[PDB]
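**Q** Below is the structure I would like to discuss, written out as structure tokens.
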Amino acid sequence: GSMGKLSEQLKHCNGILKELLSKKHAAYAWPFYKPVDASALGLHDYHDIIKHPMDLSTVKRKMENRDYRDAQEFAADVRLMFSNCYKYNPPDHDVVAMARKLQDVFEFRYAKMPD
Ligand SMILES: CNC(=O)c1cccn(Cc2ccccc2)c1=O
């Protein structure tokens, strides 16, 4: 059987998540699609610096599995993903410019939460 329907606030969160994964934002969202493969990227200090990795595929799996009990829990994972990028990478890195752009998409639409 299916999972019960997302709450109204979590429907809005799922909408945002679909947008962040959509071809619309692919030019700057792609680094966030899958877990950072630290070994593949040569980032052999990544897991010493980032204790709680997060990425959009993990957020999608957690939404599908009803792991998130409210919008706040969802938003915390999306912000963790951005914070990890801002912690690990120097502020003038191309990936940080991409994070700032995708976070602007996220924060402005998250602000339109129904209540
Ligand atoms: C969330 N991703 C990262 O923190 C990350 C750190 C270092 C390198 N890369 C690859 C990359 C992306 C974009 C431009 C250049 C290189 C990452 O994705």
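We number each residue from 1, going along the chain as drawn.
Determination method: X-ray crystallography, 1.6 Å.
Just so it is clear, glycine is given a Cβ too, placed from its N, Cα and C backbone atoms.
Positions annotated as domain 'Bromo 2' by Swiss-Prot, on the basis of sequence analysis: 4-113. Among the mutagenesis results in Swiss-Prot, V36 to A (Swiss-Prot position 376) has the note: Abolished binding to histone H4 acetylated at 'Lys-12' (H4K12ac). The residue drawn here is the original one. For the mutagenesis experiment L41 to A (Swiss-Prot position 381), the note given by Swiss-Prot reads: Reduced binding to histone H4 acetylated at 'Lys-12' (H4K12ac). According to Swiss-Prot, the mutagenesis experiment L43 to A (Swiss-Prot position 383) carries the annotation: Reduced binding to histone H4 acetylated at 'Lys-12' (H4K12ac). The mutagenesis experiment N89 to A (Swiss-Prot position 429) is recorded by Swiss-Prot, whose note states: Abolished binding to histone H4 acetylated at 'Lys-12' (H4K12ac).
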**Q** Using DSSP, how many residues of the domain 'Bromo 2' (4-113) fall into helix, strand and coil, respectively?
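**A** Counting residues by DSSP class gives 75 helix, 0 strand, 35 coil.
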**Q** As a test of the contact definition, list every same-chain residue at least 6 positions from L43 (mutagenesis position) whose Cβ is closer than 8 Å to its Cβ.
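**A** In sequence order, the residues whose Cβ lies under 8 Å from that of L43 (mutagenesis position) (at least 6 apart) are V36, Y88.
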**Q** Rounded to a whole number, how many Å is the Cα of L41 (mutagenesis position) away from the Cα of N89 (mutagenesis position)?
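**A** Spelling it out, the Cα of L41 (mutagenesis position) and the Cα of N89 (mutagenesis position) are 13 Å apart.
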**Q** What is the Cβ neighbour count of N89 (mutagenesis position) at a 10 Å cut-off, with all protein chains included?
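**A** For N89 (mutagenesis position), the 10 Å Cβ neighbour count is 16.
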**Q** Output the one of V36, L41 that, of all these mutagenesis positions, has the highest number of other Cβ atoms within 10 Å of its Cβ.
**A** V36
